[PDB]
Number of protein chains: 2
Amino acid sequence: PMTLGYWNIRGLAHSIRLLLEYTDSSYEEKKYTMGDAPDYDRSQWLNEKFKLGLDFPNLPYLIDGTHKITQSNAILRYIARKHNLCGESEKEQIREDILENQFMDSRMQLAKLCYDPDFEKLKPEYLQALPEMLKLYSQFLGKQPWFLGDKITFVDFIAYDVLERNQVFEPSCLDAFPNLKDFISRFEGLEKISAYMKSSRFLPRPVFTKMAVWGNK
Amino acid sequence: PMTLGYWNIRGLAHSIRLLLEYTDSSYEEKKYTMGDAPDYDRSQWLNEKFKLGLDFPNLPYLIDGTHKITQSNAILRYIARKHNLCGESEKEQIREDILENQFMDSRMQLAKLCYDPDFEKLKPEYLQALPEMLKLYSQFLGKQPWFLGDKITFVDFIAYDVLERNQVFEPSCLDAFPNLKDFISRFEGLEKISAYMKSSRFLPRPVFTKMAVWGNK
């Protein structure tokens, strides 16, 4: 079937794995392992990086027959397009493109902090800015069950990931924003998702690679 | 008409401006100025940041009637969808999604170097890495006039920007990659483009904000 290659990490493959699971996609996961010692060995990946036929070899990568895809957003969009989990009106396509990029911005702010040796000094700073961020997502979701209204689409898999992951980092962050909390419960409530989370193939942690100072493994 | 708000910089608005000119779009530019002294005064933007009705207030923004849009890729996509400067087949949509994100990564590698105070120490590393980056883009463009084949699309506006920008940073970088050189020439040769470049509203520099150690103004 399909092939999803990535580190044995949650990271950029989380929303991908959930969507594949949700759409009932048939796939195999090629999971790469990293070293621990001062040399975080990546030979397992680098050895076949150029032998899979990728135009821009990267992790994660999806291979579906003739289609070799890299870049997590392109991979999501690909599966999304195949199952109609995309925005329909231009109104919805706009929100989609905004959130797709907005979440990628949020995702990267956590990543920067969690890989920085000065994590301890920088963390409080992050936490003070976090509620401004969460407020805008809250404002945007409103009374809607999903981010583009009534129908679940690919952005919700992205949203879930970056929102839920912040809740592990700082457990109480979403408490002031009920609708965000409910979103997380509603997503996890979805039949295909809950069933997957109760399986042994889940993998919600480690969040980051072994080189991170937080959420590393 | 439309409104494009951004710093008085080339930056992330470059490819949007070009695409607006090319599509014959009518628009006004709300350009913001930054401070000089150790306090890079951004009050000009900050004062109205929350008064324009943006969901996720940010620069650049595009307001088109009821449509308020932030995130440069969402703005590009909005205009492109309007004038059909997008990919049609899934094959084209894939290359489009890959490229959008791949170009965004390239754009960010240069930005990080040029805003870094250790710029003079880091520049050598970037330069030795650049020739792997451009080769992948040559490989991908091949003998096609534009990145999705024969029809020009939005990714070409992104492409031109980051490729041409590297040529300003390092004049000889595209030397080994003729098709990339020709792409730049072909892009600049487009009627609406050349005309715009010969106008007083072009603004190809500064490349980065006043805080950049390179390309700053």
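Chain A residue numbers are taken from Swiss-Prot; in order, the displayed residues are 2-218.
Recorded method for this deposit: X-ray crystallography, 2.5 Å.
Here the Cβ of each residue, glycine as well, is placed from N, Cα and C on the backbone.
Going by Swiss-Prot, these are the annotated features:
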type	residues	note
BINDING	A:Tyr7, A:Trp8, A:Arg43, A:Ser44, A:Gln45, A:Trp46, A:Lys50, A:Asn59, A:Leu60, A:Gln72, A:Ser73	glutathione binding site
BINDING	A:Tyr116	substrate binding site
DOMAIN	A:2-88	domain 'GST N-terminal'
DOMAIN	A:90-208	domain 'GST C-terminal'
MUTAGEN	A:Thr210 to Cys, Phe, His, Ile, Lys, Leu, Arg, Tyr or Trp	Reduced enzyme activity
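Annotated features taken from Swiss-Prot, shown on the structure.
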residue  : record                   : CB count, 10 Å
A:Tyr7   : glutathione binding site : 24
A:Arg43  : glutathione binding site : 17
A:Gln45  : glutathione binding site : 15
A:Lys50  : glutathione binding site : 15
A:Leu60  : glutathione binding site : 20
A:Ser73  : glutathione binding site : 24
A:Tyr116 : substrate binding site   : 16
A:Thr210 : mutagenesis position     : 17
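Residue counts for the domain 'GST N-terminal' (A:2-88) by DSSP state, with H, G and I taken as helix and E and B as strand, are 28 helix, 20 strand, 39 coil. DSSP labels the residues of the domain 'GST C-terminal' (A:90-208) in these numbers: 88 helix, 2 strand, 29 coil.
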